[PDB]
Amino acid sequence: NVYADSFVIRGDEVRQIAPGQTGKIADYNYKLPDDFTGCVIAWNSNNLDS
Amino acid sequence: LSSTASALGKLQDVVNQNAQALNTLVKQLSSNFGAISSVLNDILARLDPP
């Protein structure tokens, strides 16, 4: 089975959403494991979200 | 036996060889092996988990 998590984040912070990264969002909001973590998919939804 | 110096060399050499092996083993801990430092706690302190 597979789980999918979803959130909206800023471009510079997308870089933080990776295994082994650190930063305000990776540390406080959503700590990705320091292990396997599957694919991270991101697209620029500025039209809808902004 | 009292006078000659190298009479017991055969036993003296085995004790010396064992002591040398142990000392080289211990002195090896201070070696770097290409890591940024030779102390576990130092490395854990100065760099991030990954």
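The numbering of chain A matches Swiss-Prot: 394-443, in order.
Method on record in the header is electron microscopy, 3.1 Å.
Just so you know, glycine gets a Cβ as well, placed from its N, Cα and C.
For the naturally occurring variant A:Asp405 to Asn, Swiss-Prot gives the following note: In strain: Omicron/BA.2, Omicron/BA.2.12.1, Omicron/BA.2.75, Omicron/BA.4, Omicron/BA.5, Omicron/BQ.1.1, Omicron/XBB.1.5, Omicron/EG.5.1; complete loss of interaction with host integrins. Where Swiss-Prot documents A:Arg408 to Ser as a natural variant, the accompanying text is: In strain: Omicron/BA.2, Omicron/BA.2.12.1, Omicron/BA.2.75, Omicron/BA.4, Omicron/BA.5, Omicron/BQ.1.1, Omicron/XBB.1.5, Omicron/EG.5.1. Recorded in Swiss-Prot as a natural variant, A:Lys417 to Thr carries the remark: In strain: Gamma/P.1. Quoted from Swiss-Prot for the published natural variant A:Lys417 to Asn: In strain: Beta/B.1.351, Omicron/BA.1, Omicron/BA.2, Omicron/BA.2.12.1, Omicron/BA.2.75, Omicron/BA.4, Omicron/BA.5, Omicron/BQ.1.1, Omicron/XBB.1.5, Omicron/EG.5.1; May enhance affinity to human ACE2 receptor. In Swiss-Prot, the entry for natural variant A:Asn440 to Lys states: In strain: Omicron/BA.1, Omicron/BA.2, Omicron/BA.2.12.1, Omicron/BA.2.75, Omicron/BA.4, Omicron/BA.5, Omicron/BQ.1.1, Omicron/XBB.1.5, Omicron/EG.5.1. The structure shown retains the original residue.
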Lowest local Cβ density (other Cβ within 10 Å) among variant positions: A:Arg408, A:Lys417: A:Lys417
Number of Cβ atoms other than its own within 10 Å, given for A:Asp405 (variant position): 9
Cα distance (Å, whole number) from A:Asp405 (variant position) to A:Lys417 (variant position): 11
Spatial separation of A:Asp405 (variant position) from A:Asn440 (variant position) - C-alpha basis, Å: 18
A:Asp405 (variant position) - helix vs strand vs coil (DSSP): helix
Local Cβ density at A:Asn440 (variant position) - other Cβ atoms counted within 10 Å: 6
